[PDB]
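Student: This is the structure I have questions about; it appears just below.
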Amino acid sequence: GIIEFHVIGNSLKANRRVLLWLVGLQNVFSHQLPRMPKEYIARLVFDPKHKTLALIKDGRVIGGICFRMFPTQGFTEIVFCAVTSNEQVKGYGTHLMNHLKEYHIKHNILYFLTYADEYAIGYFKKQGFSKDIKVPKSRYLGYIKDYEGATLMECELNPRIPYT
Amino acid sequence: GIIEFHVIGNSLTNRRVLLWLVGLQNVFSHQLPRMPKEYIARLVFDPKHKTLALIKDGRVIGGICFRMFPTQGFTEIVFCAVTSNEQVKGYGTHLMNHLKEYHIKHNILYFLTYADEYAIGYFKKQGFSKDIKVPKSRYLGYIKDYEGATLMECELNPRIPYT
Amino acid sequence: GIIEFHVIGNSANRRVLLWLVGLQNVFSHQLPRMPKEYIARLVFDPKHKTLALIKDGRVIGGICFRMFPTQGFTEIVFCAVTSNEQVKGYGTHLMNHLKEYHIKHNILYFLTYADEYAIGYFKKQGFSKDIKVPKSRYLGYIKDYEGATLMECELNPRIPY
Amino acid sequence: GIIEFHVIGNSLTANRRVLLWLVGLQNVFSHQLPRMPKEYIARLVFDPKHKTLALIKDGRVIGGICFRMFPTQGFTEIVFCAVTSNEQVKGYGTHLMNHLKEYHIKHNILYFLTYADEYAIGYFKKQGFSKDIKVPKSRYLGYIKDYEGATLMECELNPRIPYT
Amino acid sequence: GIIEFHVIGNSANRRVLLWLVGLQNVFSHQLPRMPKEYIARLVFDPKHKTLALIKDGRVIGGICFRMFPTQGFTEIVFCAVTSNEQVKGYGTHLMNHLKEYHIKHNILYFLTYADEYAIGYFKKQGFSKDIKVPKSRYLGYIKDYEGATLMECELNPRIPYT
Amino acid sequence: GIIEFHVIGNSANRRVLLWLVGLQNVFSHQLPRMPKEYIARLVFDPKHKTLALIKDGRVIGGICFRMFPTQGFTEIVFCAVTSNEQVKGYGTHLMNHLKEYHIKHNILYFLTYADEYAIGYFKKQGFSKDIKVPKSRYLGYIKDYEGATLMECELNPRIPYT
Amino acid sequence: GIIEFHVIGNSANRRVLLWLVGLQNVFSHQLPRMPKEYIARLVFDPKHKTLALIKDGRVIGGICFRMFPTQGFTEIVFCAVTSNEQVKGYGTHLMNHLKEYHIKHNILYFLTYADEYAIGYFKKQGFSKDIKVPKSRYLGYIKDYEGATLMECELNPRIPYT
Amino acid sequence: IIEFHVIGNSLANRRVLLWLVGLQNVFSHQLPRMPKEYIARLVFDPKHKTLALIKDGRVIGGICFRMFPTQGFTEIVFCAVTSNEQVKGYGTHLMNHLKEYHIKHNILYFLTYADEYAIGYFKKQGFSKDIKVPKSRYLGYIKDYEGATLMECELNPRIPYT
Ligand SMILES: CC(C)(COP(=O)(O)OP(=O)(O)OC[C@H]1O[C@@H](n2cnc3c(N)ncnc32)[C@H](O)[C@@H]1OP(=O)(O)O)[C@@H](O)C(=O)NCCC(=O)NCCSC(=O)CC(=O)O
Ligand SMILES: CC(C)(COP(=O)(O)OP(=O)(O)OC[C@H]1O[C@@H](n2cnc3c(N)ncnc32)[C@H](O)[C@@H]1OP(=O)(O)O)[C@@H](O)C(=O)NCCC(=O)NCCSC(=O)CC(=O)O
Ligand SMILES: CC(C)(COP(=O)(O)OP(=O)(O)OC[C@H]1O[C@@H](n2cnc3c(N)ncnc32)[C@H](O)[C@@H]1OP(=O)(O)O)[C@@H](O)C(=O)NCCC(=O)NCCSC(=O)CC(=O)O
Ligand SMILES: CC(C)(COP(=O)(O)OP(=O)(O)OC[C@H]1O[C@@H](n2cnc3c(N)ncnc32)[C@H](O)[C@@H]1OP(=O)(O)O)[C@@H](O)C(=O)NCCC(=O)NCCSC(=O)CC(=O)O
Ligand SMILES: CC(C)(COP(=O)(O)OP(=O)(O)OC[C@H]1O[C@@H](n2cnc3c(N)ncnc32)[C@H](O)[C@@H]1OP(=O)(O)O)[C@@H](O)C(=O)NCCC(=O)NCCSC(=O)CC(=O)O
Ligand SMILES: CC(C)(COP(=O)(O)OP(=O)(O)OC[C@H]1O[C@@H](n2cnc3c(N)ncnc32)[C@H](O)[C@@H]1OP(=O)(O)O)[C@@H](O)C(=O)NCCC(=O)NCCSC(=O)CC(=O)O
Ligand SMILES: CC(C)(COP(=O)(O)OP(=O)(O)OC[C@H]1O[C@@H](n2cnc3c(N)ncnc32)[C@H](O)[C@@H]1OP(=O)(O)O)[C@@H](O)C(=O)NCCC(=O)NCCSC(=O)CC(=O)O
């Protein structure tokens, strides 16, 4: 029924409603990324410097995008994207990415970086990510986790068009 | 009439100021029909952006919106405009001249901008060139990219008074 | 006896203070042509950190280093194990703990100048003379040193847990 | 008489003695660098990001080196350099350069960069400066003030030598 | 070049801290039979002070000492001059500055334990093997050292020492 | 199990208070010819401290002591390890920790009045019947229990004890 | 008669102050050849305390004393019971209560200068002319009157005195 | 008009400062073998006090002294009466006033060093060469003077000295 989008995180205080949403997001990420260790997912989701765009359907977490903004560096690292299995192929992934794009325009961070594996690179291509990295290697080598084996990809946002 | 220059911006600490940015957003938007109004308003009212307001008789008639990147050593030129009935009188040059002198006093000596085919001439007349000495590694991801426009650069001489 | 590893630096505690002195002692005694005052300046410099190796409350070796996150590498400044405790794998455990620490912090490159007395130790830790970090990335950040050989180690990234 | 070296500047929080020394230094820089507009020297010498090493003899400023530390880039820019004409060719300029080196040794900065006229290049050569610039252009362009026409020069410090 | 004397100690700024390291280095190198860790613990102990001898910004000697005002004496803990600066009067100059310092703080007795290689230096600074301070006043306060000689210096507060 | 050491005493929270009660029971049970009220008074006395030995949250032994920093020594008052944890080195690790703690406070002499069942243990810890501390520094600060042997341990501050 | 024991001293309450006047009166009447001004100075001295014997609200005797914790003893300054209440055990109960009170303050030695009229009473309270406290601990702290006998009492912290 | 005031530089108004300078002047002129900078340091020391003798607002004499209440005695530091007020009993009145002062502060011993030119003044004030205060209580607290004679005065607290 009712769909909500919210950008949340564990600030250095957390609504009980927020704390349960964060557990829900860790649950979803963990289940949809089974070889990603759950303790690692938990630490990023609950890290103050990370934020997560929660997708709420009838008060229940059904998807998210966890990310770390690097405003000093001019980009944001996408850490986890996931929709729960029985809600996939319904466009939720696309509305999530769009909402994330809207959120970043309004904070003048205009570049996404992410590692895309073989299971989801096709989704990132359809959201405009390419393998041509325009951000200088020196801007991100020390900041994003290197998921060697997976393909580094980049999205450039246009701050002049509406995404939501 | 009387002509005054003032550097203003949306602080985090006025009404004469606020009304002037509204006017500048108005003029910027009318002279730049391809820049969406909301995008102009978002940048013009962003606190890290400043605008060199040109004013004739209490009325905003021109401005240069800009964004100082002092950690990077350059200022980004964001918007330039002179209201239509006041063009070809030298206001565009006095605004650039004033923006130059102001940047000498804050020891920022490089301007970067993107120019479409219709504005490249104006910037060339203000001393901008297509040859970019500032490295990509310093500006990409900090200045707004504009694919399909030409990146232009101006170098300032601090031993020279511009105004 | 008991073995501890601790990454420490000047802010601190009295415990950390006396460890930094022990490290400055170990570095200075094993590198006697370094000026004593220069080692102390770096060990107590707050953008340097030192990995300390402790045996029964005692400094018996360490590695002092400078991280450059904006450049994706870390400079290794001093490595020393006290004489009585050398040739026991302690140098290897130090470098292994240093490697783990840097993988957790997303820095996958070590740069260091090695001399003729210790280049082989660095070789056995996977360092080589082939420098893949661009010169434009480390020039002016690491203390260049004519008469010594710049070496590089590349680490493999790892997902924690 | 008595000689004193002091690293001084217009900082966050002023001293009456420091202020007058700063006026004195701006006077000496202007009188010895005529091509530099006196008002340009003034705003640099009083800029908080700039420091000046003052050479004091008998309470009176007779020389100085104005410099801008760029620690995130690894070098220091030497901005002005002057000894009052009455005190030149007595080794004061060397002593000044030596103290500035020692000061930078203790602050773990080991490169100097400066633009020198044909008139002054000899003095910097004798302080160990070289036309061979080993810092990449990407590291200093837009940070040091360009003087097109003058020669860019670099001095490398050894943190193991006692310069004072 | 420029000689300077400073009484310092832990309690804390970078210059003092690097000086304390410098004193620890000089003590430890000139007293090889003293554990480096022990020297470091006492030099950096807040009830311990050190009179540091500064030549052109570098530490070239000092005297680490422990004032016992309730007991009426100071314990000399370490004295050293760096090898290349010795036999130039620096050791005598350090002790004189230490005596002058203690006059103004109204402590007029020094106590130290000297091994056979150090007795001569203390004798020439006016120390004696005749101990006037009673055992009940110093035992358990100063660190005793079996095998070394306890020596004592009495100061004249009516005399300019420096 | 998990073994901890805590220096505690009265001045306050309940875990400490139950530890102090356990110490009182252990001391009292191991030393039954000593009035229980007297042990309790001393353990809860604010000028007294106890080094507690904890095994799985429970008190299995300790050393109750009285620091006299003005007199330059500490008095060992009670030493006890519970009966089933004896002859395993806990009594020695307790004394060792107590030694390390006193070196940090520049108290280098322990004194104790040992009975005939305890002298062997104190000798193993380096105590001796040769008292170097003069009578005038300890008489009346510690009670001379008739028939008990005065014993002294001197601590070496250059050495690690734990 | 309702008997009470209170340890009191100056530096305030109305009842305490009238008790102190009453103690100055009893001490002075029972010791007529000691100047009443000197008794008052001591009784009201803030470093002096008095253990007061109270019968039906009225002061009928007491012991004025000076605790010297730094020196590890207490000086007995005056003892008196009013004449109508002598030879009924009051002086013994006072001294017993004084002993208990010093036991819980870790002071185990009393020193006093008895005159010829009071040596018998002090002997019955366990005082001896054999002084174990060394002279250096008490001389100049307690007042030595020519013609008085220094006597000493050693307390046992394991004995219940009251 | 004669006046007696106990004064000191206790961490002083203008009147007290000029009296202290007056006393430094008088002591300096009457004890010319004391360095005038030494007299100044002691007279102005916050732990020292001086009993001033004032005549028509003017300083004509005094006794500078240092109270050691921890040690149970006081050190007589300087004694002087200006030359044209001498042999009038002013110096006796001063010592008596100082005695009265010390009884009300429960200090009963004076210690001082006297050369031959001064021993007879102190003998007339009740000082003896037989020292009862033990060496462990004064050595390193009072200022030694080799070649002078250590003298002692025992005061009696039941005697009004003024
Ligand atoms: C990838 C998803 C989050 C996408 O969410 P949705 O299923 O709601 O997608 P959507 O409905 O909005 O579809 C948008 C378009 O992408 C296409 N598409 C192509 N490949 C796809 C793929 N592998 N997964 C999902 N969609 C894919 C769809 O056909 C559709 O095409 P069209 O519109 O033309 O019809 C989900 O599949 C998921 O949770 N997967 C498991 C988790 C995962 O792999 N996450 C990324 C890991 S890599 C990474 O960076 C780590 C991380 O983020 O977790
Ligand atoms: C460009 C202007 C700001 C210049 O204003 P003025 O007319 O007051 O300037 P001026 O009178 O000093 O003209 C100086 C000289 O410039 C020369 N000239 C040549 N080409 C020109 C050009 N395209 N625009 C303006 N002047 C131009 C003219 O010959 C003129 O006369 P002579 O040569 O004889 O001396 C204005 O014309 C204007 O508002 N234009 C529309 C808005 C715009 O295009 N802004 C720039 C892009 S925004 C931007 O900054 C980048 C971005 O956001 O992407
Ligand atoms: C270099 C050391 C820290 C190494 O410590 P250890 O002795 O504990 O090494 P280790 O026991 O773990 O030995 C691991 C492997 O290295 C091999 N090996 C080869 N050459 C070696 C050499 N020159 N020194 C030490 N080990 C060496 C050993 O045979 C062994 O091989 P295998 O196990 O396969 O049989 C120590 O030797 C030392 O403190 N030396 C003096 C200080 C010094 O020279 N420092 C480096 C300065 S240059 C520099 O870059 C700055 C700095 O580091 O200070
Ligand atoms: C350059 C000076 C600061 C040097 O000071 P001193 O006169 O005290 O020099 P000194 O006594 O220490 O001697 C240094 C040695 O260098 C040699 N030498 C060679 N060329 C020289 C030159 N142009 N000026 C001074 N010395 C020079 C001299 O022979 C000398 O002796 P020997 O040969 O025997 O060893 C001063 O001369 C001066 O203030 N000049 C005017 C201002 C100026 O030009 N400043 C520098 C430019 S500032 C600049 O352009 C860079 C910047 O902007 O920061
Ligand atoms: C002893 C020193 C501090 C003295 O320093 P200096 O050499 O500068 O002294 P100086 O130049 O003033 O010498 C003054 C005179 O003393 C005489 N002299 C006698 N013995 C001497 C000795 N062992 N070393 C130096 N001088 C000595 C010399 O004849 C000399 O010349 P003349 O007679 O002609 O005038 C130094 O030599 C040193 O650092 N030694 C190693 C450390 C040490 O032994 N420290 C003392 C123990 S530490 C301590 O305090 C106790 C403890 O650790 O328990
Ligand atoms: C005394 C103890 C605290 C010792 O504790 P531990 O049993 O844990 O001792 P440990 O295992 O660490 O050390 C054992 C070593 O000491 C030697 N040893 C010799 N005589 C001993 C003796 N009477 N008790 C214990 N050990 C003794 C053993 O041969 C052995 O030799 P090796 O060297 O080969 O290993 C305990 O036995 C105990 O609680 N006893 C009853 C209480 C008591 O008597 N306390 C002291 C009272 S007098 C006092 O001043 C304190 C007090 O009042 O309680
Ligand atoms: C000593 C004085 C303070 C005494 O003062 P007055 O003159 O007022 O003495 P007075 O009138 O009260 O008593 C005089 C009586 O003392 C006797 N008498 C014996 N020897 C004397 C002596 N050496 N000095 C003064 N009086 C002396 C006389 O016979 C006379 O006898 P009769 O009794 O029958 O009347 C003064 O003389 C003085 O200022 N002297 C110079 C300073 C000085 O020497 N101060 C003492 C040392 S300072 C110190 O404290 C020592 C140190 O620190 O080393």
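Chain E is numbered as in Swiss-Prot; the shown residues are, in order, 497-507, 512-662.
So this one's X-ray crystallography, 2.5 Å, going by the header.
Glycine residues also receive a Cβ, built from the backbone N, Cα and C atoms like all the rest.
According to Swiss-Prot:
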MUTAGEN   E:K549 to Q  Mimics acetylation; reduced ability to acetylate and inhibit PPARGC1A. Strongly reduced ability to acetylate and inhibit PPARGC1A; when associated with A-307 and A-735
MUTAGEN   E:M567 to A  Reduced ability to acetylate and inhibit PPARGC1A
MUTAGEN   E:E575 to A  Catalytically dead mutant; abolished acyltransferase activity; when associated with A-615
ACT_SITE  E:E575  active site, proton donor/acceptor
BINDING   E:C579, E:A580, E:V581, E:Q586, E:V587, E:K588, E:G589, E:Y590, E:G591, E:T592, E:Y617  succinyl-CoA binding site
BINDING   E:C579, E:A580, E:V581, E:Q586, E:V587, E:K588, E:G589, E:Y590, E:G591, E:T592, E:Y617  acetyl-CoA binding site
MUTAGEN   E:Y601 to F  Reduced ability to acetylate and inhibit PPARGC1A
MUTAGEN   E:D615 to A  Catalytically dead mutant; abolished acyltransferase activity; when associated with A-575
MUTAGEN   E:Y645 to A  Reduced histone succinylation without affecting histone acetylation. Reduced gene expression
Student: Starting from the Cβ of E:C579 (succinyl-CoA binding site), draw a 10 Å sphere and report how many other Cβ atoms land inside it.
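Tutor: If we count other Cβ atoms within 10 Å of E:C579 (succinyl-CoA binding site), we arrive at 25.
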Student: Just name the winner among E:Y601, E:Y617 (the recorded positions) by count of other CB atoms within 10 A of its CB.
Tutor: E:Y601
Student: Rounded to the nearest Å, what's the C-alpha distance separating E:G591 (succinyl-CoA binding site) and E:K549 (mutagenesis position)? Just drop the number here, would you?
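Tutor: Counting only the Cα atoms, the answer is 17 Å.
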Student: Considering only the recorded positions E:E575, E:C579, E:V581, E:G589, which residue has the minimal Cα-Cα separation from E:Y645 (mutagenesis position)?
Tutor: E:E575
Student: Would you mind pulling the DSSP three-state label for E:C579 (succinyl-CoA binding site)?
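Tutor: Assignment for E:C579 (succinyl-CoA binding site) reads strand.
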Student: What is the nearest of the mutagenesis positions E:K549, E:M567, E:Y601, E:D615 to E:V587 (succinyl-CoA binding site), using the Cα of each?
Tutor: E:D615
Student: Counting Cβ atoms within 10 Å across all protein chains shown, which of the recorded positions E:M567, E:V581, E:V587 comes out on top?
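Tutor: Of the recorded positions E:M567, E:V581, E:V587, the highest Cβ count within 10 Å belongs to E:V581.
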Student: To which of the recorded positions E:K549, E:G589, E:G591 does the lowest count of other Cβ atoms within 10 Å belong?
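Tutor: Ranked by other Cβ atoms within 10 Å, the recorded positions E:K549, E:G589, E:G591 bottom out at E:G589.
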Student: Which one of the mutagenesis positions (E:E575, E:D615) has its C-beta surrounded by the most other C-beta atoms within 10 angstroms?
Tutor: E:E575
Student: Using C-alpha atoms only, work out the spacing between E:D615 (mutagenesis position) and E:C579 (succinyl-CoA binding site) and round it to an integer in Å.
Tutor: 12
Student: With DSSP assignments reduced to helix, strand and coil, which class does E:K549 (mutagenesis position) get?
Tutor: strand
Student: Looking at the recorded positions listed here (E:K549, E:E575, E:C579, E:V581, E:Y617), whose Cα lies nearest to that of E:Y601 (mutagenesis position)?
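Tutor: If we rank E:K549, E:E575, E:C579, E:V581, E:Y617 by Cα distance to E:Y601 (mutagenesis position), first place goes to E:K549.
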Student: Please give me the CB contact count at 10 A for E:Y645 (mutagenesis position), counting all chains in the structure.
Tutor: 13
Student: Name the secondary structure element type, per DSSP in three states, that contains E:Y645 (mutagenesis position).
Tutor: coil
Student: Going through the recorded positions E:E575, E:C579, E:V581, E:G591 in sequence order, which have a CB under 6 Å from an atom of ligand 5?
Tutor: E:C579, E:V581, E:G591
Student: Succinyl-CoA site residues E:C579, E:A580, E:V581, E:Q586, E:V587, E:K588, E:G589, E:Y590, E:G591, E:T592, E:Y617: biggest Cα-Cα distance, Å?
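Tutor: Looking at E:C579, E:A580, E:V581, E:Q586, E:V587, E:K588, E:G589, E:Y590, E:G591, E:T592, E:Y617 as a set, their Cα atoms extend up to 18 Å apart.
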Student: Going by DSSP, is E:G591 (succinyl-CoA binding site) part of a helix, a strand, or coil?
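Tutor: Its secondary structure by DSSP: helix.
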Student: Roughly how many Å separate the Cα of E:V581 (succinyl-CoA binding site) from that of E:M567 (mutagenesis position), to the nearest whole number?
Tutor: 21
